[PDB]
Amino acid sequence: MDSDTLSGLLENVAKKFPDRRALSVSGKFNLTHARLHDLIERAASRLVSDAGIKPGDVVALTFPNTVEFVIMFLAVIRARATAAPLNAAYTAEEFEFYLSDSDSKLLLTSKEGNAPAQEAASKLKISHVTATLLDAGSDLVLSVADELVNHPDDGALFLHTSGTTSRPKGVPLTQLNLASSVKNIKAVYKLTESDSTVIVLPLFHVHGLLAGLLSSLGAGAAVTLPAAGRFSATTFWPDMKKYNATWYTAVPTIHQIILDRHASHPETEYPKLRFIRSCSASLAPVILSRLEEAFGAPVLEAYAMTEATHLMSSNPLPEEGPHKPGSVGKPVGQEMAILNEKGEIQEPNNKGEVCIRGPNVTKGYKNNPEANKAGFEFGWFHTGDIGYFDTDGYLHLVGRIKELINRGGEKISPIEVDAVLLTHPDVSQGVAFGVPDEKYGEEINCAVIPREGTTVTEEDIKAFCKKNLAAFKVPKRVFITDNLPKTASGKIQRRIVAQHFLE
């Protein structure tokens, strides 16, 4: 069933499992693989004939998590074009920047549209076209008037790095990249046509897009989108039950929200899942434990990033091997090595930078010779993460190179301290971070959010940490707070929190 293009793979799947469920919208749609396939074909043909889309063209998309987004994303890549999904919550300025930098030639939205995006597009003289799915007997409706062979080297997906420190870097991903990652993800979790999941992550980042959506479709499995096009803790388990879900994937903060929902409003019964997946940010062992005890499924942590078309490594299914708390498992379908600054491969349990090489990895940042020279060598990409392999070949992350806290020559891992903080009975959320320090160069601080109805002090936290950490690792200042800002993808950014609490 395998192919070296995502479109080819999806065609094979559609032909093999035409009547199996592919894509649901809770309470509304239930598209089969054949139906979805033909909707995509007709939409792509419309893009080519009526929207003037040529091979290599970039088409921007800004949608909530909707059926129209799925259909139009796959239609764009089918037409040999490059899809550039964008955060719908962007301002007109942000939209203008990302539209310009990606050289988008077309903007796709729903019929309801997106005012900042349309403003940016109008300013840049980029055409705007809407997409709407009506009844099951009609093709997707496009607002434009009136033998395609996909090449593995065709561009298919264009995204950007976060660009906190620097300018956001463009990440071009190919049909081959997508196919490779879909195959890796399907392989390591043994996704088959009987599987089913609910999307709880934004589809304009690779976690939700590749793992949640594309790999499921690539397995002939089913995907359910929440009715309101976004994660909802309230409707999550009802959707999971109603549409026969067998797994789900999310980031730790989302898992935390789900656990809180389980504490406040426990379901009388939970469906028996094959596994629960976590990725995109370190999962504290205590969160793993709480998830497994609450929902009774094995929790598998994975390690991924945009430049790798998501998946780099994962803990295996229980039938294939154990899953280790504190670890992100073994590389899947790609090479991975731990290198010191001199480029030498490290022995087990020796730290260094995680580097990868495989058909899932981007060929390089768009129009950025510097970043590519710095990031790539002989096919190997530098992730920016420090980690080590244990004797079983399981990867243990230590943290972002730029985030490690150098206290008087002794490097502190914020991940470890975060985990410790989350083990405190009255701590709802927590984040450690480096701050300037006169004596030690850098010092560790942290911020925590107490569980509602509980009271926590700085020195409670400090005492607990001192009880669970070597003295030099203990946060010298603990900031009690009510809110910790998160990205759309669900990440807490250490530098931002730091700045926020330091001056």
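Note that chain A carries Swiss-Prot numbering, so the residues on display, from first to last, are 1-146, 156-512.
Placement of Cβ uses the backbone N, Cα and C atoms for every residue, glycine included.
Swiss-Prot annotations:
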type    : residues                                                : note
BINDING : 170-174, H214, 289-291, 310-311, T315, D394, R409, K500 : ATP binding site
MUTAGEN : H214 to A                                               : Abolished activity
BINDING : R239, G418                                              : CoA binding site
MUTAGEN : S289 to A                                               : Abolished activity
BINDING : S289, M314, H319, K500                                  : oxalate binding site
MUTAGEN : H319 to A                                               : Abolished activity
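Projection of Swiss-Prot feature records onto the structure.
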residue : record               : Cβ neighbours (10 Å)
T170    : ATP binding site     : 17
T174    : ATP binding site     : 8
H214    : mutagenesis position : 21
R239    : CoA binding site     : 16
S291    : ATP binding site     : 21
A311    : ATP binding site     : 24
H319    : mutagenesis position : 30
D394    : ATP binding site     : 21
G418    : CoA binding site     : 7
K500    : ATP binding site     : 16
Neighbourhood of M314 (oxalate binding site) by C-beta distance under 8 A, where only residues 6 or more apart in the same chain count: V215, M321, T392
Rounded to the nearest Å - Cα separation of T170 (ATP binding site) and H319 (mutagenesis position): 13
Cα distance (Å, whole number) from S289 (mutagenesis position) to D394 (ATP binding site): 12
Using Cα positions only, nearest of the recorded positions to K500 (ATP binding site) (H214, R239, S289, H319, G418): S289
Minimum Cα separation from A311 (ATP binding site), reported as the residue among recorded positions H214, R239, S289, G418 that achieves it: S289
Protein Cβ atoms within 10 Å of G172 (ATP binding site), excluding its own: 10
Rounded distance in angstrom between the Cα atoms of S291 (ATP binding site) and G418 (CoA binding site): 24
Across 9 unmodelled residues, the distance in Å between the CA atoms of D146 and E156: 20
Conformational class of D394 (ATP binding site) under the three-state DSSP mapping: strand
Largest inter-residue Cα distance among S289, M314, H319, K500 [record-listed oxalate binders, Å]: 15
Integer Å distance between the CA atoms belonging to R239 (CoA binding site) and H214 (mutagenesis position): 13
Additional residues surrounding oxalate, by Cβ distance to the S289, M314, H319, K500 centre under 8 Å: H214, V215, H216, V260, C288, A290, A313, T315, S498
Cβ neighbour count (within 10 Å, all chains shown) around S289 (mutagenesis position): 26
